[PDB]
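Q: I am attaching a structure below and will ask some questions about it afterwards.
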6 protein chains.
Amino acid sequence: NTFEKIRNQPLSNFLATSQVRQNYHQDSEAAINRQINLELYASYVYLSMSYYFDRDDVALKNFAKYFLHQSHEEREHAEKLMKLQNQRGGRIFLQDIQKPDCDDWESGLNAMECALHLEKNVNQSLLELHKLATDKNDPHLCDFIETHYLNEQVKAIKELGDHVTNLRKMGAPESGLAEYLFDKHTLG
Amino acid sequence: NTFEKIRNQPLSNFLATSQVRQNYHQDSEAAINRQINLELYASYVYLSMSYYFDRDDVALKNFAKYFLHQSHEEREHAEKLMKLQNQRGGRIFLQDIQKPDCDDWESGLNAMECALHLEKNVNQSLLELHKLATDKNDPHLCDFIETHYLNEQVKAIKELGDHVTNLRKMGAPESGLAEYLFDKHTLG
Amino acid sequence: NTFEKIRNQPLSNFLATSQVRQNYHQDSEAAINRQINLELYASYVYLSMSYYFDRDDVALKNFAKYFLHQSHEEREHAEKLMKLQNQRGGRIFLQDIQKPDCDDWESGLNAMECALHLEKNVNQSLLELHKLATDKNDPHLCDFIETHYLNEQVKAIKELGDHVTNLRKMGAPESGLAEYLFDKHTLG
Amino acid sequence: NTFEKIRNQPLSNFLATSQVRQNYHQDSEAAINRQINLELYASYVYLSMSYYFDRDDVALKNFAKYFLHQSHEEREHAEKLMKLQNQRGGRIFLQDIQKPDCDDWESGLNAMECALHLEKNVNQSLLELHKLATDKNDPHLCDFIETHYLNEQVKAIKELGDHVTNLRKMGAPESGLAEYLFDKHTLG
Amino acid sequence: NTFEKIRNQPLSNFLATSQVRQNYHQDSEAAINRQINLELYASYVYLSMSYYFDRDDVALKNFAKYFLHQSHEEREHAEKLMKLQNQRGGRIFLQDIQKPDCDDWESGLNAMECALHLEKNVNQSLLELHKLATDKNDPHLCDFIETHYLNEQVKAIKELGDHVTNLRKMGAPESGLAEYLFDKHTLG
Amino acid sequence: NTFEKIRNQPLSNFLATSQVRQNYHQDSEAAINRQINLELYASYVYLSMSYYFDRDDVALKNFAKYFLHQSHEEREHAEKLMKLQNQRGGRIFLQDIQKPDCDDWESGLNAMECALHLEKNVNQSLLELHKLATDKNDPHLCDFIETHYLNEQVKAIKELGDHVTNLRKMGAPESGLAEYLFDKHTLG
């Protein structure tokens, strides 16, 4: 899985004085760069799924629309992180964006499960970032993280869990009628 | 079952001269206090069910909305009874509110059946209250009960019976598709 | 005083794996259940006071309106706590709601003083809850508490203190003219 | 600079039971009084600069407008701090307001640099205050500071840095054309 | 009082050629600087009183609002004087702003009396300034003073006298009912 | 240089029967996949350039806005290509997205020159794609390319050339006044 490989690289890989810098450790800068890379990767995965559900032998439009919306959201998250990095006086440092691990998904249920897994991973990364911020006595960074990311992660995870439960109860993936009706009524 | 043990307590437990009191027996006062306690208990049960249907492994929003509405209705009923007790010149006397008997419900059908049972019990209590009022020659109390409670009870019971019948015919509780579609089309 | 007896019960009494649970200790779950019970109790006390001030030998309408509004607010607080408990992946566990300790209040000043006492107690409970959350490294819970409860508690306490001071200076409770005019001008 | 002299006075020089006080250490009270004095001093400095840029031999209107706006902002900050001190149950204690250190400024660039210096000093003081609050277990005060001051300080510092960079690149202070055009296009 | 101490300092302490200067003696410049300092001091005193009347053991909102309005008015007066000083080709020269003499006021009547005293002092200062202007043959300065300050001073003094008389007749400060009703009806 | 090494890879690397496929050679499929990768790379380069000009020691807002707009445009281009690939009955096959080659740009002129170079490269790739389409007798693909890409490329190249010429004539990069005024008047 590409996620842990991105995770286990040292902070030295994410580093490239300013007149506005004040109370800003370099480890925080390094962690912010890595988080940026992670958000971009998530956006790319969502795009891949969205255009998978558009093939002529799958043909579920609302799934595709949903995943495209998610991809755009992830892109905006990454841009906001970059803006913060500039505001505080650090230096942005970019890396390659890996290709997604899964190429086909075979059903809507499987795609929803992979999405849930991905969101949980992103949440774990954010939590460790907050811990690193708090043991360095940086209240501004802690408040930024708390106000802009944690509640959104929690809500997204809850929604994905609801979707998975509903799809399992209706009889998916063996019943195509189930996925058709779910695409019509819930995601419509 | 909490209902009957609340019912079987003597009237002396629900008792705590006024310048407005006229033709108002104390047995009526005690019965009104008891009915207040009963309505509060019903509201609490409805709240419990409503938030049961919100868990991530059940995920049926319209059921939860329906039951929350019912809970608010029961609260208003209790408040109106308290206002009457003050209007006539009695003294309000409160008691504890017991916890609901059932903790999990396992399906929408089971919850609907328990709700039907509860409503029938409340109706029986109201009928006994009306009989007590009428054999004491208190026309104002009788008319109050008739105009504000009996028809509402009848309509609620009819609606719950319709819901139970429809759910049984569609194949519940073995078919999750049935409950999904019922949540979409009827309660939506 | 029922409050401290509710406070002193162990966390095990407030406990009844999920696919959305992540970084959520069970002690937090128990504490949330206890706080829910506390908020419900406060709502019930406010209701009792509100309908006390409606008797024919007291007759102060604006006091009753004020306390009824407070009761509804407490109910919404409890509902929001329940929604959080579901969002994070815990299990709600309900208890009995005790009857209020004071049955008569004899004046508006005495009622205001009891309300101030109650609000201070609720604030203390919230503070120790936040401490428990913070020594377990749960930033989402800490931010939730901070953003939704502490400032409201502070504002409510300040307002109640102002009311008590004004009522004492006007000559209450020996002067009924004072309470009449306060009901007209301040709470009107 | 008057700044570090104000900073180095003991907390005893900023102190002058309440029925609303709860979980409020006196060191926090003293620190709040000191911060109030600091904000007033900053407002006075901004006023002095604003009216310096209005002389007939300088004649740059938009600079004056900008600095006057800053002065009013600082005044509102101080008033909000005083309101908090009253809300929590402390006692306000005022001191003298010293005169600004610099009397002439000789250019727009020099004034912008002094303003940047001042803002950085204020930010440092706020950070020390937050540390003091957090090691005393006062979550309400910490959240107040985080929500109302830190992000504003960061944004102000970033904006001032941008202004200084742009002015240096255009050729100031040796070119009056540069300052004229900057006054027209950026601050207009 | 601090007032006479500020008054008795020589004009040389308030002094720091222009192409617009014409018929403008330096004694006038010094007197204008002194008047600026005086107006700032008055604004600061008004602010102190306004936030005294906001404490939880005083709790009279309309008094606080009134005094805050007065403080803002004094600030605008000072700013207009500074603009005048710039128009005629003088040089502004600032001083420290002393802390108010009275720290507590104990009643609304006492605060109103102190305010009346302060306004009378300011009026006396303005009168001596006008005399100095007129014996130097400076018609523009005389007309400026007459058109912008004297009538406002007279109206303010009359209003404060009315307030003091009304408060004394109602029975203040021994009757808190008097101050409550005055806050409601007159200042409301 | 990433561009030509992406260009020189064989078509076999960009390959992963359908009921809608008709007159669609596999070489066209591979070329479309390669073009998709190229467009994504261009978008990423534009994003980096845009956030370079946001640093506190560069501070040219309109440049950043311009480049961000360009990045979004490139993203939409890639999405349209993917939609075509699905419409015709091929299979999408994704690859890694390399990091940009240049990390700093040192001036607006240098950035404009790099952008011109990049656009010319993209145009060359599109031209050889059209040649491959036309020697395979695929009129639909040829018309798609002609109607959606060539004129846009030509217009973009013309505009970038105009910008470069204007910046060179004004005296850039040695004159910062030139870049300031160009940012104000042309890109504003």
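Sequential numbering from 1, following the chain as shown.
Per the header: electron microscopy, 2.0 Å.
Just so you know, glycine gets a Cβ as well, placed from its N, Cα and C.
Dumping what Swiss-Prot says about this protein:
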{"type": "MUTAGEN", "residues": "A:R34 to A (Swiss-Prot position 23)", "note": "Abrogates interaction with NCOA4. Fails to localize to punctate lysosomal structures"}
{"type": "BINDING", "residues": "A:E39, A:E74, A:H77", "note": "Fe cation 1 binding site"}
{"type": "BINDING", "residues": "A:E74, A:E119, A:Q153", "note": "Fe cation 2 binding site"}
Q: Starting from the Cβ centroid of A:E39, A:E74, A:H77, the recorded Fe cation 1 site, name every other residue in that chain with its Cβ within 8 Å, sequence order please.
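A: For the Fe cation 1 site the neighbour list reads A:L38, A:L40, A:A42, A:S43, A:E73, A:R75, A:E76, A:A78, A:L81.
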Q: List the Cα distance (Å, whole number) between A:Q153 (Fe cation 2 binding site) and A:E74 (Fe cation 1 binding site).
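A: So the alpha carbons of A:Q153 (Fe cation 2 binding site) and A:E74 (Fe cation 1 binding site) sit roughly 11 Å from each other.
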Q: Taking the Cβ of A:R34 (mutagenesis position) as the centre, how many other Cβ atoms fall within a 10 Å radius?
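A: Summing over all protein chains shown, A:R34 (mutagenesis position) has 20 other Cβ atoms within 10 Å.
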Q: Take the C-alpha atoms of A:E39 (Fe cation 1 binding site) and A:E119 (Fe cation 2 binding site) and report the distance between them in angstrom, rounded.
A: 11
Q: Looking at Cβ-Cβ distances, which residues of the chain lie under 8 angstroms from A:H77 (Fe cation 1 binding site) while being 6 or more apart from it?
A: A:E39, A:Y149
Q: Within 10 Å of the Cβ of A:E119 (Fe cation 2 binding site), how many other Cβ atoms can you find? Include all protein chains, please.
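A: Taking every protein chain into account, the count is 21.
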Q: Beyond A:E74, A:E119, A:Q153, what residues of that chain have CB atoms within 8 A of the centre of the Fe cation 2 site's CB atoms?
A: A:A42, A:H77, A:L118, A:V122, A:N123, A:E152, A:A156, A:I157
Q: Which residues in the same chain, at least 6 apart in sequence, have a Cβ under 8 Å from the Cβ of A:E74 (Fe cation 1 binding site)?
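A: Set apart from A:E74 (Fe cation 1 binding site) by at least 6 residues yet with Cβ under 8 Å, we have A:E39, A:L40, A:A42, A:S43, A:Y46.
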Q: Rounded to a whole number, how many Å is the Cα of A:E119 (Fe cation 2 binding site) away from the Cα of A:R34 (mutagenesis position)?
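A: Here the two Cα atoms are 16 Å apart.
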Q: If you count Cβ atoms within 10 Å of each one, which of the binding-site residues A:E39, A:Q153 comes out on top?
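A: That would be A:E39, with the most Cβ atoms nearby.
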